[PDB]
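Student: Please find one structure pasted underneath; my questions will follow.
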Amino acid sequence: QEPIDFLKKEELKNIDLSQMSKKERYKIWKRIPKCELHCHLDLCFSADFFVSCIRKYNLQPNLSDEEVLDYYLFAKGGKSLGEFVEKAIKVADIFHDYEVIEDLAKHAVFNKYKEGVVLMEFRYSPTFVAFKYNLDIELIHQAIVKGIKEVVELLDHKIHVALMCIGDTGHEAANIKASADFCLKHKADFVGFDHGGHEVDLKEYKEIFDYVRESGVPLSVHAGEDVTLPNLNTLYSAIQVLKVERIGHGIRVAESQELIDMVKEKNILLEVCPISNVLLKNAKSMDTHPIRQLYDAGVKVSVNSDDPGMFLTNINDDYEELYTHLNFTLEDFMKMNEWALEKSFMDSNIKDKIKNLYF
Ligand SMILES: OC[C@H]1O[C@@H](n2cnc3c2N=CNC[C@H]3O)C[C@@H]1O
Ligand SMILES: [Zn+2]
C-alpha cells in the first residue's frame, strides 16, 4: 500500500459527500487521483517555504512572517492580472541562487504527491526566474530538472512529472523568441510551450509559435482569462493562428457560442483555475464561475491550482470550491481528470500506465 488509498470509479457511488464535514471532505479530495495540467512551478510553494527563503537571505528583517506573506503574495486577492504580475515580480526576490531553485522544485513535487496528484505537468518561465539576480537559464533549468528527478526517484515514480516552458510578457528581460529557442534546445525535458504574464494577442508571434509547434512541441497558452480586455481576439488567435491543443484558463470562451463550438470540435481542453480566477477578479464569484456553464455545454475542462505560492492554496482547495459553490460531483471530477490525462503532453506509454492504475 501507499499513504493515499486512491478512489476507484466503482467506489464513488458509496461516498456521500453531503454527510461530511469540510475536514472529512478534504480526505476525499486527497484520494481523487488528480491529473493537473496548469501549475507554475516557479510560483508553487507553501507559506512556510516562502518565509524560509525570505529569512535565509535576510530580505525582510523588519517584517513578521505574516507581514511577509501580505507584502509579497496574493492570498487576499487583488484587482487584476496586472496586479498579480507586479506581485509575482516581487516574489522573484527569492530566486537568489540555484540551490533555492532546486529546493523549490523538490518541495513543489513532494507537496503535489502528498495532495494526491498522480500526473503533474509543471511549467516555468526561464526569463522570469533569471532576471532578478541575472542568473543563467541553463543553470536554472539544471537545478529544476535535478530537483524534480531526485524527489520523483525518492517517491519511486508514484507521481509522474513533466515540464513545460513558458515564454512570458510583463517582466524585465522577458523574451518570447529566446524562450522558444530555449524550449527547443531542451526539447528532451519540455513537453509543451506556453505564454503567460500579461495576456496579449499572440497572433503577432505567429512565426515563433509555428516554429515551436511544427518542431513537435505542442502549445497550450494563456488566453481568455483577463476580463478587462475589450474583446475575445486572444482566444481566436490562440485557436485559429497558434493551433493550440489546450488553453490556459479559457474561461471567456463561455461568452461566445462560436468559440464554444470551435473548442469542442477541435477537441481543445480548457485548463480552468477556479481560485485564481476569483482572486484576480476574472470571475465575479465562485457561484458564477464559467466552468459550470462550460462543463454543461460539453466543453472539455480540467481543474488546476495555477499558483499555490501566490494564493497560499493547493489543488484540493480548487476541488473544494467547485463542490461547495457549483455542485460538481466525484463523477465529474473523475471525468475531468481522465480528460486531463487524455490531453496531457506526456509520453503515451506513461499515460497508458497511469490510466490502467487509476482509471
Ligand atoms: O511562471 C511564471 C510566469 O507565469 C506568469 N503567471 C503565473 N501565474 C499565472 C501567470 N500568468 C497569467 N495569469 C495568471 C496565472 O495563470 C507570471 C510569470 O511571467
Ligand atoms: Zn497560469
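All residue numbers given for chain A refer to Swiss-Prot; the residues shown span 5-363 in order.
Technique stated in the header: X-ray crystallography, 2.3 Å.
Cβ from N, Cα, C; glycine included.
What Swiss-Prot records for this protein is below:
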- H42, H44, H226, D310: Zn(2+) binding site (BINDING)
- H44, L45, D46, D172, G201, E229, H253, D310: purine D-ribonucleoside binding site (BINDING)
- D172 to A: Loss of S-methyl-5'-thioadenosine deaminase activity. Slight decrease in adenosine deaminase activity (MUTAGEN)
- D172 to E: Loss of S-methyl-5'-thioadenosine deaminase activity. Slight decrease in adenosine deaminase activity (MUTAGEN)
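Where in this structure would I find these features, and how exposed are they?
Tutor: For the recorded site, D310 (Zn(2+) binding site), the DSSP three-state label reads strand. All protein chains considered, the CB of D310 (Zn(2+) binding site) has 30 other CB atoms within 10 Å.
For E229 (purine D-ribonucleoside binding site), applying a Cβ distance below 8 Å and a minimum sequence separation of six or more within one chain yields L85, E203, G252, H253, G254, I255, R256, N281, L284, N286.
When secondary structure is read from DSSP and collapsed to three states, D172 (mutagenesis position) falls in the strand class.
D172 (mutagenesis position): 24 other CB atoms within 10 A of its CB, across all protein chains.
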Student: An 8 Å radius from the center of the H42, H44, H226, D310 Cβ atoms defines the neighbourhood of the Zn(2+) site; name the other residues of that chain inside it, in order.
Tutor: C43, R127, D198, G200, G252, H253, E275, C277, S280, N308, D311
Student: On a C-alpha basis, identify the one among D172, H226, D310 that is nearest to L45 (purine D-ribonucleoside binding site); the candidates are the recorded positions.
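Tutor: Smallest Cα separation from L45 (purine D-ribonucleoside binding site) among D172, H226, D310: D310.
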Student: Could you list the residues of the same chain, at least six apart in sequence, whose Cβ is under 8 A from the Cβ of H44 (Zn(2+) binding site)?
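Tutor: Those within reach of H44 (Zn(2+) binding site), by Cβ under 8 Å and sequence separation of 6 or more, are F126, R127, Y128, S129, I170, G200, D310, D311.
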Student: How many neighbouring Cβ atoms, not counting its own, are there within 10 Å of the Cβ of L45 (purine D-ribonucleoside binding site)?
Tutor: 29
